[PDB]
Every structure is written in structure tokens, then in C-alpha cells.
Amino acid sequence: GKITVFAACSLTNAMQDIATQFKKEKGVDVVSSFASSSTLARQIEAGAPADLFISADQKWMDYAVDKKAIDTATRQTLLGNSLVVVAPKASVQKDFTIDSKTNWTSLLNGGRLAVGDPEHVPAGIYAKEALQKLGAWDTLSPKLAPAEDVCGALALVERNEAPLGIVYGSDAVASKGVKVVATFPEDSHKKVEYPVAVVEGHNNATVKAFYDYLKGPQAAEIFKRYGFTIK
């Protein structure tokens, strides 16, 4: 009795604790592979035998679905999250409020904005989308420090290679080394939503019981503990 979950990077800590518990209360081992949702959707398209896939956006779930790789009837939106600007924990930067008059250059002071790569990384695509609506994207696009996932973007900031980054609400929570300094207004981007689905061919009673457990009160308590919103 062994389950494989492919989950967005941002779910690392939450998923590891759900797994350790599930094995404790159910005796089934859940082993996770974490990465950009783009990379994971691509692996699944390419035949990777994941049992479940949780994406950090709808876009990469839609992708896996339109490639016939998903048991589509099972797709549900599981989580919500906020999009935030982090600075390193030692930074003197204070909280501020984001709007179309936020002077991103002055805050950056010759530094880069750490982001998931907006070409594919959901955190980056949300960020691009907020920055465009805010009217700040053409100023910012040549000034990015892109990473291969939202964990890479966080780490640029932890290490002080970038003064600011855009990550999720939840990412600042699992990180000793950065502090949230602003939250994007919800009206600046598409809702950050995390769909889950059973991978095509893997809809069996063992996998179903874990899929049901991700909406269980034990998983809920952990998700919330890590700063996710429950759907």
C-alpha cells in the first residue's frame, strides 16, 4: 500500500506532515515529488506514474487534463492562498500597502525582484498578472531574478541575493529567513487556487482514501497551520 503524490513546491512542508500522519493513522506510505506545477504536469503527461497531482494553479491542471493524463471527474479545487512580497529576515524594509503607485524601483534600489519564472511557474504567472494589472510590469520585467519554482524564488530572498521576491502567503510561513512585507490585493490577480486530481489509471481504493483524507480534518488543520486557505 504505497501512494505517490506530485505536488507544487509550495506544498512541501504541509504535504510532508500530512504524509507522516497518514502513515501513522492509516499505515500507508505517501511519497511526494515536489517541483513547479509546470514540470510536474509535464512529467505526468510523459507517463510518470504519479497517483495524485496537486497544482498551484488551474492552468497546469487544465494542461494535464487536455493531455488525457488525469481522471478528470476527480478534479476539485482543494486550496487557496495569497500572493505576497517578502524581504530577507534581517532587512530593514517595513510592511507597506501595494497599489498602482507603489514605486517598485525605489524599493528595489538597484536590486532584482525574485519571482518564479513567469514563463511557466505558477507563482510567476500570478505575479506577472498582478504586476500587469498594477501597471508595473514593463518597469519590472527586465529587472527579475527568475527561479525554477517558488521555493527557488524564496531562497533568493532568504540568501539576500534579491531585496524582495513575490511568493505565496504560505511560503513566508514555512521560512525563518524571510518576513512578509506586503500582501497583493486579491483583485490584482486570478485567485490563487490549487486543484487536486487522481491521475488517469490510478483511481483505486488506496488512492481514493488519501484523496478523501486531503479534505479530512487532520489535513485541514495542517494546511491551515501552514497558512493555506481551505476550499
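Using the numbering of Swiss-Prot, the residues shown for chain A are 27-257, in order.
If you're wondering, the header gives X-ray crystallography, 2.0 Å.
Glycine is no exception: its Cβ is also placed from the backbone N, Cα and C atoms.
Quoting Swiss-Prot on the mutagenesis of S36 to E: Slightly reduced chromate removal from a buffered solution. Neighbour density for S36 (mutagenesis position): within 10 A of its CB lie 32 other CB atoms from the protein chains shown.
Where Swiss-Prot documents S36 to D as a mutagenesis experiment, the accompanying text is: Loss of binding to perrhenate. Slightly reduced chromate removal from a buffered solution. Significantly reduced chromate removal from a buffered solution; when associated with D-63.
Looking at Swiss-Prot, you'll find the mutagenesis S36 to A noted as follows: Loss of chromate removal from a buffered solution; when associated with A-63.
Under the heading of mutagenesis, Swiss-Prot lists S36 to C and annotates it as follows: Loss of binding to perrhenate. Slightly reduced chromate removal from a buffered solution.
Marked as molybdate binding site by Swiss-Prot on the basis of experimental evidence: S36, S63, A149, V176, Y194. Other C-beta atoms found within 10 angstroms of the C-beta of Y194 (molybdate binding site) number 29, with every protein chain shown included.
Neighbour density for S63 (mutagenesis position): within 10 A of its CB lie 35 other CB atoms from the protein chains shown. According to Swiss-Prot, the mutagenesis experiment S63 to D carries the following note: Reduced binding affinity for perrhenate. Significantly reduced chromate removal from a buffered solution; when associated with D-36.
Here the residue is the original one, while Swiss-Prot reports the published mutagenesis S63 to C with the comment Reduced binding affinity for perrhenate. In the three-state DSSP assignment, the secondary structure recorded for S63 (mutagenesis position) is helix.
According to Swiss-Prot, the mutagenesis experiment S63 to A carries this note: Loss of chromate removal from a buffered solution; when associated with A-36.
For the mutagenesis result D175 to N, the note given in Swiss-Prot is Reduced binding affinity for perrhenate. The Cβ of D175 (mutagenesis position) has 27 other Cβ atoms within 10 Å, all protein chains considered.
Counting only same-chain residues six or more apart in sequence, the Cβ atoms lying under 8 angstroms from the Cβ of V199 (mutagenesis position) belong to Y252, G253. DSSP assigns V199 (mutagenesis position) to a helical segment in the three-state reduction. Quoted from Swiss-Prot, the note attached to the mutagenesis of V199 to A, Y or W states: No change in affinity for perrhenate.
Under the heading of mutagenesis, Swiss-Prot lists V218 to A, Y or W and annotates it as follows: No change in affinity for perrhenate. DSSP assigns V218 (mutagenesis position) to a strand in the three-state reduction. Of all Cβ atoms in the protein chains displayed, 24 besides its own lie within 10 Å of the Cβ of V218 (mutagenesis position).
Considering only the binding-site residues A149, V176, the Cβ with the fewest other Cβ atoms within 10 Å is that of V176. Take the Cα of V176 (molybdate binding site) and measure to each of the mutagenesis positions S36, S63, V218: the nearest one is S36. For the recorded positions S36, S63, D175, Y194, a Cα-Cα cutoff of 10 angstroms around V218 (mutagenesis position) retains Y194. Same-chain residues with CB within 8 A of the center of the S36, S63, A149, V176, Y194 CB atoms, the molybdate site residues themselves not counted, are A34, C35, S62, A82, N107, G142, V147, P148, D175, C177, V193, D197.
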